[PDB]
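A short write-up of the structure that comes next.
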Amino acid sequence: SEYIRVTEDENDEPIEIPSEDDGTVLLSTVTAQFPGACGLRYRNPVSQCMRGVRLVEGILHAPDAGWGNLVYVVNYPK
């Protein structure tokens, strides 16, 4: 039952987004909860700077360090 936590505000309580069997997350799993979302970002706990999730053909790839216990934030266009 592996998942990642996604919110549109670190203020708000996040939603649990299930991962696939290969450990990736489908953009479609995110957009079902956050229609219009064009990607994920998180605070790098080392740099304390915001950091992007790799996205290739509707597939979100875990950071090299793994998904971990991080809260991910959705990006929308304007």
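Per Swiss-Prot, chain A residues shown: 2-79, in order.
Using the three backbone atoms N, Cα and C, a Cβ is placed for every residue, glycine included.
Annotated features in Swiss-Prot:
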MUTAGEN   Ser48 to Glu  Complete loss of self-oligomerization
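Taking all protein chains in view, 8 other C-beta atoms sit within 10 angstroms of the C-beta of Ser48 (mutagenesis position).
DSSP assigns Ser48 (mutagenesis position) to coil in the three-state reduction, outside any helix or strand.
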